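**Q** After the structure tokens below, expect a handful of questions from me.
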Amino acid sequence: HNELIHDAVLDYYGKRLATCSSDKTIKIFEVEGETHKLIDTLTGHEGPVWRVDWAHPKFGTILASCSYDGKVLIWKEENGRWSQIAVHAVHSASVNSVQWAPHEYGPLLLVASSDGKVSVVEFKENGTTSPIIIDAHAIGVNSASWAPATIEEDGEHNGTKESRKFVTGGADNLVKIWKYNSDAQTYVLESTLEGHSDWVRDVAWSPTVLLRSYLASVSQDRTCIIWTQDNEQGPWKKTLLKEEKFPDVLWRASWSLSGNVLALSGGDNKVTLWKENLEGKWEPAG
Amino acid sequence: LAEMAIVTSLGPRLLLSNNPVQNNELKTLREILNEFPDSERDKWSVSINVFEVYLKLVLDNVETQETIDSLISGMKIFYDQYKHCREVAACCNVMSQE
Amino acid sequence: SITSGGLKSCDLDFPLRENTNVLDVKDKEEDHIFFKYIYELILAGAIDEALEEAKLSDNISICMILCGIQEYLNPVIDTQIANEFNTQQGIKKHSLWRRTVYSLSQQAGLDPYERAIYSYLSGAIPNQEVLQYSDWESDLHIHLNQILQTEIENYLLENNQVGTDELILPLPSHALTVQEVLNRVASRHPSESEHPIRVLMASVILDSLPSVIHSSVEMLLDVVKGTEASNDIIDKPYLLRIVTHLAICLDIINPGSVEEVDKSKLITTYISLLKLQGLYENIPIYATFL
């Protein structure tokens, strides 16, 4: 069939699975583990399918897909069959990632281009979004995701500072989070965490926290730095999943739903599973 | 939230598939808003409300000139954001004919 | 974008940018002169509005928006405004302006409190981010504005002083009344609508003054219950001061609006407040209106 599966995610009911390939098709599949019933094909892009993502149920089951065209062509089942419900193109230069935000964060659509620019819009059925962009990195953004959870501002007016936080990863070895500001022009950058000597690849935040927020920033320097935020709002300190160069070229590194079990996809086609050890460092569970 | 699921994703089927002969499904629509809060009505009805004024005017026959106007002016706006949502649009035409 | 097209200059002053272009008066120097004019401005004999206007300094939107964009008036064919104004003013595409204003304010890029104002000027619901935190008084205020704007628009529409040209975005032409507003206000804010001083605030506007005098007497009958004797009349002592006093005034005004009996029971309640204290000098002045 496909000789190569690049990456492949699932919906939020766990009945569908969307395969990003490289022959420009998005094959929507039905998840039954290894076997799948191919229900649809959506060819209509240029070059490798880098990323697709499924919408959080309360803003459809919308599927926003990016290829090397540098455009997100959004697909939506209208009539029980796939069609095109939208188009985007404010940044073209290859859209690498294409994410939907948590329920509380809204139907925000995270675009991250390799021109050092990043869009952040809203999905509308009546149309209209205001074009808000903030510059992340400079040599490009090879992956983007979504910050942990929305915060609370207390007082008499909620949703003031922090709020929707955007985490990105450029090719200039720099990983950091934001803080949506409304009193200082562009998004005031936090702290530049330089701990990389080769381009940043994948970034994932842990939807499981205790007293610190974990941020797995992968790189092509064959290590994964785990950024432990001290008391969750403290500084980001250096905690090493492995201190040494793995003889594996690491790609994705995505956390589980519960737990701080992290899967890192090694270049030798072996997905190690890491748990944090007897100390603050990490040891493999497999 | 439940306002949004009949008006932003699938127009009422008790004003599209309803039989016009005896209007039995149309008055199920009416009666199940009598089972949903009326102690706090004017905080969740703004899509559902258009349905309410419509239903009282036609079902129960409350033909007043003022009532007629109130619905029409409101229904121009209403038509102007869900004349392009699927299903909802087809239901507006039924409402107008009635 | 003047500063660099790809890699050019780095200074922010005109002549260190382009030498073609002279230094203008800007920064701190603009700020010093601003202050100077402002001092003069707080002299009129209306130093309370003049001062407010004077601070809306610098940007045109701050002061210009407040100077008004107005509805057409011409005192040459209209004799009734020809001693109130001596010259023609007001844009005749005012209605058209109002609709454009609406579309801007709902979109972000400006501060939330700014947005709620612009929307409110044109006869529309403020921005969502402010609207969620408004109390009873702020919510009420909005909805009364709407009633006035809709009715005016209806009378002008028929004489064809407002056309299709002005419409960029429709507004409705529906009838509304206050009674309906209070039911909106009360379903969003339940605890506050029952708040004592606020009950009386609603009642004058509908002119439900006689009725409300009678309803209070019925409560006093209910007071022989235990739930009632305990509470719902010891919870607002200062609101009973007001109702007795108002009762006297309405019954002088016309003692058949509401009963003498109703006024007389209310006095018995005002008298109980005198009793808590230990006053008895004041009773005969109340006794004449019993």
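Here chain A follows Swiss-Prot, giving residues 8-293 in order.
If you're wondering, the header gives electron microscopy, 8.1 Å.
Each residue, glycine too, has its Cβ placed from N, Cα and C.
From Swiss-Prot, here are the annotated features:
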{"type": "MUTAGEN", "residues": "A:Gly176 to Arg", "note": "Leads to mislocalization of NPCs and overproliferation of the nuclear and ER membranes at 34 degrees Celsius"}
{"type": "MUTAGEN", "residues": "A:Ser224 to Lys", "note": "Growth inhibited above 30 degrees Celsius"}
{"type": "MUTAGEN", "residues": "A:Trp262 to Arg", "note": "Growth inhibited above 30 degrees Celsius"}
{"type": "MUTAGEN", "residues": "A:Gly266 to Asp", "note": "Growth inhibited above 34 degrees Celsius"}
**Q** Within 10 Å of the Cβ of A:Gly266 (mutagenesis position), how many other Cβ atoms are there?
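**A** Counting Cβ neighbours of A:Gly266 (mutagenesis position) within 10 Å gives 10.
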**Q** I need the CA-to-CA distance for A:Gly176 (mutagenesis position) versus A:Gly266 (mutagenesis position), whole Å please.
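**A** A:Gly176 (mutagenesis position) and A:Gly266 (mutagenesis position) have their Cα atoms 24 Å apart.
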**Q** When you measure from the Cβ of A:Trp262 (mutagenesis position), which residues in the chain that are at least 6 apart have a Cβ under 8 Å away?
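**A** For A:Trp262 (mutagenesis position), the qualifying residues are A:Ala211, A:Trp212, A:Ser213, A:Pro214, A:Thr215, A:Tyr221, A:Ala223, A:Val268, A:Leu269, A:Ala270.
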**Q** I need the CA-to-CA distance for A:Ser224 (mutagenesis position) versus A:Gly266 (mutagenesis position), whole Å please.
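**A** A:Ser224 (mutagenesis position) and A:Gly266 (mutagenesis position) have their Cα atoms 18 Å apart.
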**Q** Around A:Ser224 (mutagenesis position), how many other CB atoms lie within 10 A of its CB?
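**A** Cβ-Cβ neighbours of A:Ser224 (mutagenesis position) within 10 Å number 25.
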**Q** Take the Cβ of A:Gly176 (mutagenesis position) and count every other Cβ within 10 Å, whichever protein chain it belongs to.
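**A** So the Cβ neighbour count for A:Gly176 (mutagenesis position) comes to 30.
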